[PDB]
Amino acid sequence: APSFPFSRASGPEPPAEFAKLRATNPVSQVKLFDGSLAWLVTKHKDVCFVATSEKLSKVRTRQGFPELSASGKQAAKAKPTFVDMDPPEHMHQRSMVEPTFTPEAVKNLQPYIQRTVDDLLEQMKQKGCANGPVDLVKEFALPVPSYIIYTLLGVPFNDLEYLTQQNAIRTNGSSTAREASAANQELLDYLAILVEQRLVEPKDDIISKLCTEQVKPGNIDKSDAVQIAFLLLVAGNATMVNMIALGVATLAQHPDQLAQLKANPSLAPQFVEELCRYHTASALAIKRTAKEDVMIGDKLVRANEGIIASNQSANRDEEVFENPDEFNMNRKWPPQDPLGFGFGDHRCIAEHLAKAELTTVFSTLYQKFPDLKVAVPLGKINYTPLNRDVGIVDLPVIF
Ligand code: HEM
């Protein structure tokens, strides 16, 4: 059994293993860091099955849950939020914060998302490129999703800049285990004081909604409000940052695609759909443990055995997406949906928000900076380490 996670074939490419497994052994065993053996499913068909089956569990306390790292094994001991719950506890807690993320709620947030993007672009323009390109990640990719989520949670405007750097420190590569931990409790501590304020003086934000609708009536404890809020902050922020930078690099890599977008910003949604398919920036989140014997393909996964469903592999499934390894915003989509945001009940709560932010960024960026270009040779782009999810650390640009 090969050790998993697999290493990306290269900077922007998924692991070379998926393609061969998909063709020769769709459902197979891999070995985790601690010697454990888990099942790895690679076909779109099987990934959807794993993501919806009632015979599979997301509870991390269950022996056999596929933890990918030592640190991950230690994080499993904390009190769970809906992300690690099975029905009916899952939807019961998830429905408490879901209203802000529905398609219509997100449609009403468009004017705000647009202004945030416009303001950040202007700030970046107000420092030019005086014999010095700017890092698109620090100046734009990072602030955009951070300010938005922080603002929705309830953080006052003047605190956004500092809190944005703190959250970034948690997931930063050059961060010690000490500074990452200090950043965590810093964010948690701030969220606690915020919940106290919103209990006294509630307002229009996710925390006030929790306090007024769930905390006060005794539905959940204050610590729970802190947990869910913290979950909403850390769950997909690092991912959004990478998706934005990955989108810019991809347009740099296919000038023909960029030309079409510049000529018609209306193509943004299609570009985003292909981007979330082609670059599956969150590839290790669909994991389960079998509650009972279940047959997947020709294999039979026994009770208490772990399963990892690769949505990244599923998104390159030749059986579903014709010419999967080709990035094409003009591609004709099949009836089966891409799995960039997961599938089933645990499908990303912020999928519509994530897409709205990306569409806003990509329908505005090149209208503001028509001549925007990566300042370093494409082969020199600083991608995240090959054994981690796909992303970009920094991205030098001139405009
Ligand atoms: C483009 C960026 C994003 C990508 C590609 C992404 C991807 C995913 C994926 C693959 C899952 C796993 C779902 C499953 O188990 O099937 C997920 C879950 C989740 N995401 Fe995102 N996500 C993104 C942004 C966000 C943002 C911005 C937030 C926060 C507002 C967020 C919050 C969550 C939460 C809380 C869950 C767990 C939902 C549940 O278990 O019911 N995600 N996301």
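The numbering of chain A matches Swiss-Prot: 5-403, in order.
If you check the header, you will see the structure was determined by X-ray crystallography, 2.0 Å.
Cβ from N, Cα, C; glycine included.
Here is what Swiss-Prot records for this protein:
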- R64 to E: Impairs interaction with NADH (MUTAGEN)
- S73 to A: Decreases the NADPH-dependent activity (MUTAGEN)
- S75 to G: Improves the NADPH-dependent activity (MUTAGEN)
- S75 to A: Decreases the NADPH-dependent activity (MUTAGEN)
- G76 to A: Decreases the NADPH-dependent activity (MUTAGEN)
- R174 to E: Impairs interaction with NADH (MUTAGEN)
- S286 to V or T: Impairs catalytic activity (MUTAGEN)
- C352: heme binding site (BINDING)
- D393 to V or L: Impairs catalytic activity (MUTAGEN)
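Sequence features annotated in Swiss-Prot and their locations in the structure.
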residue : record               : CB count, 10 Å
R64     : mutagenesis position : 20
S73     : mutagenesis position : 13
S75     : mutagenesis position : 10
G76     : mutagenesis position : 16
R174    : mutagenesis position : 19
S286    : mutagenesis position : 22
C352    : heme binding site    : 19
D393    : mutagenesis position : 19
Where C352 (heme binding site) falls in three-state DSSP terms: coil
Cβ under 6 Å from ligand 1: qualifying recorded positions of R64, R174, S286, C352: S286, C352
Candidate mutagenesis positions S75, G76, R174, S286, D393, pick with smallest Cα gap to the residue listed as 'heme binding site': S286
Spatially closest candidate among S75, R174, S286, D393, the listed mutagenesis positions, to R64 (mutagenesis position) (Cα to Cα): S75
Listed mutagenesis positions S73, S75, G76, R174, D393, filtered to Cα within 10 Å of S286 (mutagenesis position): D393
Inter-residue Cα distance where the pair is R174 (mutagenesis position) and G76 (mutagenesis position), in Å: 14
Rounded Cα separation (Å) that holds between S75 (mutagenesis position) and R174 (mutagenesis position): 13
For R64 (mutagenesis position), the three-state class that DSSP assigns: coil
